Amino acid sequence: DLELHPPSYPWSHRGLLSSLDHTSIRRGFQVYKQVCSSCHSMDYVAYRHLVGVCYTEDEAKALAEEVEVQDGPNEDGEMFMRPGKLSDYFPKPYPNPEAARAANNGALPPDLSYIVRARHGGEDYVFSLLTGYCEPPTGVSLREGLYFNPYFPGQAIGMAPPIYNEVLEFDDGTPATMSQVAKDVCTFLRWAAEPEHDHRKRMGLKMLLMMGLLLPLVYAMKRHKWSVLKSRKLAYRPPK
Amino acid sequence: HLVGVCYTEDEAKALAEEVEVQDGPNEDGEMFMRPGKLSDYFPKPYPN
Amino acid sequence: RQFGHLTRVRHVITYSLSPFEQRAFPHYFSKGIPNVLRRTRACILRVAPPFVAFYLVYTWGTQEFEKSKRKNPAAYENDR
Amino acid sequence: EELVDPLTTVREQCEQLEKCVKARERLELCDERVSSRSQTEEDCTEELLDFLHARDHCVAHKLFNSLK
Amino acid sequence: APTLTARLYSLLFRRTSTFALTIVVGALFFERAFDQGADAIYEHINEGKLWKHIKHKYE
Amino acid sequence: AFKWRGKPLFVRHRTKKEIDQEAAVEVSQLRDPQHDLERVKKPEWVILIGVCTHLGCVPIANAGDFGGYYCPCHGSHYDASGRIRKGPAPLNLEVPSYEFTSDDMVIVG
Amino acid sequence: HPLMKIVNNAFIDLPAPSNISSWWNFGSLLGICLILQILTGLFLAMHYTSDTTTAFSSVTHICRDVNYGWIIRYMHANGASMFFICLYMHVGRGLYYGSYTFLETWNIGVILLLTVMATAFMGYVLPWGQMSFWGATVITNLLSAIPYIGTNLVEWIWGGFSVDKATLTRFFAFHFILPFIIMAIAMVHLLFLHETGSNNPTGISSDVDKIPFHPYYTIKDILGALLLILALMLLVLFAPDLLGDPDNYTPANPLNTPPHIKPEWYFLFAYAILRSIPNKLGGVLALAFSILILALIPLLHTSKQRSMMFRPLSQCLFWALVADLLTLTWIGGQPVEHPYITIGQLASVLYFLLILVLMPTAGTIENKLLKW
Ligand code: HEC
Ligand code: HEM
Ligand code: HEM
Ligand SMILES: CC1=C(c2ccc(Oc3ccccc3)cc2)C(=O)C2CCCCC2=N1
Ligand code: FES
């Protein structure tokens, strides 16, 4: 019943004009697909969103095609499966929340689309949750289905450690260590929650530059106009 | 909707109860059937 | 309420100058920074102490909240 | 071949620091307290969290230097 | 001698008719100039991290 | 837990040992003084509106100190009959109006 | 020509005072905020849907898929806050400089505040996140504390026995329209102001020294508009989730209450005054009176000087009232535990004591010092 606030991990995309690491997103997606996809929903992303961010259109289409998803109704009046497409949203692991709580010890694995924006701390919290698994100290006797992680609010998380050294292998030939996985997937879950992130900071730069240009120019016009009054000199001259 | 128009509450409830309709999800995470009720809309003949 | 019907003003003379004839920023850092400072000295005593008092109550209250959140030495100590 | 995570290097490097080992001292001192008592309703979470907070602050300072 | 800024006033923006033509054309050029510059600044700030830098890679 | 009138409806079948446990709890000790019997219509089946009486906050069952539930917001602990034990909450959990149609079906409201 | 003459006497050659500080710029900014909320809001409603099935999906659809939908959303969401910052400046200015002596202008003001509070509250429900749902469920239920009809009043408001799809859809209808009632009220706010003229920082009749609104205050209000835009776009582009709560990105769920439950930042002072009193009805009446006491301010005025410019005791107590509000805003944000309960209790009493007891006495003493 005590708080443990995460630290300030210096991300690639931390500063005011600092963009997302699209190769790290690329790997971070693979971490979702390979590891987090089997348990966790990501309802508000489709394979077309990946195009021009971390993958090409053809590459992203191939990944959609890999998985098979429902479509219909057909002419007979029934549903059938077909290979996925750019327009398909990412496959949900279970049909509903009750199937999740059935499958996972009465615990709902939450949707990872907005998880960074949904929790306090964001990537720092998600990273410290993933990498920060440790043993329960003397006194802390947890029950069935539970694991000790200190960064989680209740100290007793219902999630098995999801990532460990070389749980997957990256296509670009990067050393798949536990903290490298955590880094990449958190860099991806940022993008899932805030895809506007790069474009928004560019607008930011352009806004600061343009405000830097205009504010003195407008202030100069204000001063130029008000000058008449600000320099004026009042002389009282009554008669006798 | 039938109650107070053409039937009583008890009569209308019996007719709802005659037919069986879907409800859920349950705790296992799946759908099941149950006898109909006043709040159930009339069963659609086909799914689409 | 219009220019002409506002009020009775007598024996005043207003000397003005065209904005193109005069400067926009006349003695800005020269005369201004002292004037800004003077204005700051005038107000500070009236304005600041409540915000200081807020800061004291703020940090203290957060400090005392963190103290009360944490463990205490009477929790089952000298009591097996 | 077996692989190694910079995390485990940087964590042991950061565990060197005075405040880390001082929290670690109180954690160990708690562990023996809770162990030596007969039956209690008490734990050593606080001191683990003090330790981890002091450590992971330092971890974050130089962990990402190793990662890409 | 005709000065620097007076030479602009005299021929470019004395009339309000040409004043606007100057602004419009100046704004037309400014847009190309500024966007291009601030894009390049943002892209140099964020070197190698955007898609356009790693696009040749997978294409 | 059920979505009833938008509110959580906590129907609770209590184990034979747990039923007379709450009967074994003494009546003048509670902030809002009530015996278990004056809250329940069938000893095994107690039902409650799952809303903390301090401020609207959904409790969690099989949690807290006693056998009933707990409130996350400011730590109000309840017992298996729904009665308030630990503060800062003022009153016992609100029992709805209900009756049993047959041995298997129950109706609330 | 009948319209231009209205716009002349309004904005072109309206005689303004010569010595008006930047504290009078907030009026024009509040209109710019109102127009910004209207224009952004309209474009959000073009894609937003008010059904509990689709409400969340629609807001995320805007951010993700509607071209530049995100920038419109956060301009609405942070502009809402900028509107409120501007309001609290605009209200305080009048408290300081004695502008409440334009009774009708001020009392229309007091209405304008309340309508925006209702607008923004109902607006916050719309996206249908946890904090939006649970904010409504908490704040609305307060009315059940009313003596004899509150429990009915609440169910009528909701359209059922809880916050639900009935409530959300009407809350959208009320949001989309009440801004226009606000703009209508605001034109009457201005209408009484031209009757009475405008105030200046000295609190001394500036008929002797007037200047035409244009070109002076036109270019000044333009300058101020850029500073408001800057402040908005800093929030929108660098810190869009700063003032907002994270829990509202978790879709709403009536079977699971978030632990740290609260309104948005602009109601936290009033939320803290409500929490101060333990009795429910008392908490509601104090919550109400915290806002509505603004209407008693012109009756509580005592000093023979109008403005606080020449009034030390009043200035200190005014700046105390600001700090005390910032204390209450802080306390409202924190949970209801020690020591925040006692700080909130004292802060809440201090709030009403400054307004009702002290600042009038200060003015009365200030008179006696100057032989009044
Ligand atoms: C099951 C086979 C899982 C895999 C693989 C992953 N997660 Fe998970 N996660 C799971 C459950 C059952 C829960 C609920 C835990 C609880 O007790 O509430 C979770 C929860 C999370 C959370 C939320 C933590 C919180 O503050 O509520 C996050 C941020 C999360 N999970 C992330 C995550 C990531 C990044 C994974 C792979 C890369 C991952 N999870 C795998 C079950 C399972
Ligand atoms: C005084 C004027 C207004 C204020 C203060 C205001 C305030 C708000 C606030 C605080 C939100 C929640 C933002 C969030 O966190 O997501 C919101 C949402 C919304 N408002 Fe407004 N609003 C105003 C005017 C309008 C108008 C005039 C319309 C339509 C014409 C509009 C349409 C919406 C819509 C559709 C949403 C939901 C989408 C979203 O959440 O962003 N608003 N409003
Ligand atoms: C939508 C919100 C509001 C709008 C659009 C609005 C608009 C205006 C405008 C345009 C002015 C003239 C400019 C100025 O002097 O600042 C003004 C002045 C004033 N407003 Fe408001 N106002 C709003 C809210 C309020 C509120 C909430 C109050 C009081 C509770 C109020 C009371 C006043 C007073 C007293 C003045 C006189 C200013 C002076 O002393 O010269 N207004 N308002
Ligand atoms: C009438 C008036 C306005 C004013 C100007 C334009 C307005 O309308 C607008 C609404 C929205 C955007 C722009 C203008 C409203 C009030 C002011 O600023 C001032 C500022 C100080 C002098 C007195 C004064 N009087
Ligand atoms: S709200 Fe349940 S204890 Fe305060």
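We number chain G the same way Swiss-Prot does; the residues here are 8-379, in that order.
Header says: X-ray crystallography, 3.5 Å.
Quick reminder: no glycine exception, Cβ is built from N, Cα and C everywhere.
As annotated by Swiss-Prot, heme b b562 binding site applies to G:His83, G:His182. Quoted from Swiss-Prot, the note on natural variant G:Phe90 to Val is: In strain: 65, 66 and D. Annotation source Swiss-Prot lists heme b b566 binding site at G:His97, G:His196. For G:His201, the entry in Swiss-Prot reads ubiquinone binding site, with the evidence type experimental evidence.
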> Measuring Cα to Cα, how many angstrom lie between G:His83 (heme b b562 binding site) and G:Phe90 (variant position)?
Replying inline: 10
>> Going by Cα-Cα distance, which of the recorded positions (G:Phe90, G:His97, G:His196, G:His201) sits nearest to G:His182 (heme b b562 binding site)?
In response: G:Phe90
> Of the binding-site residues G:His97, G:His196, G:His201, which sits closest to G:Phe90 (variant position) by Cα distance?
Replying inline: G:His97
> Near ligand 3, which of the recorded positions G:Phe90, G:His97, G:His196, G:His201 have CB less than 6 Å from any of its atoms?
Replying inline: G:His97, G:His196
> Listing the binding-site residues G:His83, G:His97, G:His182, G:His196, which lie under 8 Å (Cβ to Cβ) from chain B?
Replying inline: none
> Which one, from the binding-site residues G:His83, G:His97, G:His182, G:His201, has the smallest tally of other C-beta atoms lying within 10 Å of its C-beta?
Replying inline: G:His201
> Over all shown protein chains, what is the count of other CB atoms within 10 A of the CB belonging to G:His196 (heme b b566 binding site)?
Replying inline: 21
> What subset of the recorded positions G:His83, G:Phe90, G:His97, G:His182, G:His201 has a Cβ sitting under 8 Å from a Cβ of chain C?
Replying inline: G:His201
> For G:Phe90 (variant position), what is the tally of other C-beta atoms lying within 10 angstroms of its C-beta?
Replying inline: 22
>> If the criterion is a C-beta within less than 6 angstroms of any ligand 1 atom, which of the recorded positions G:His83, G:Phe90, G:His196, G:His201 pass it? List them in sequence order.
In response: none
> Any idea what DSSP makes of G:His196 (heme b b566 binding site), helix, strand or coil?
Replying inline: helix
>> Less than 6 Å between Cβ and the nearest atom of ligand 2 is the rule; apply it to the binding-site residues G:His97, G:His196, G:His201.
In response: none
> Three states by DSSP: which one describes G:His83 (heme b b562 binding site)?
Replying inline: helix
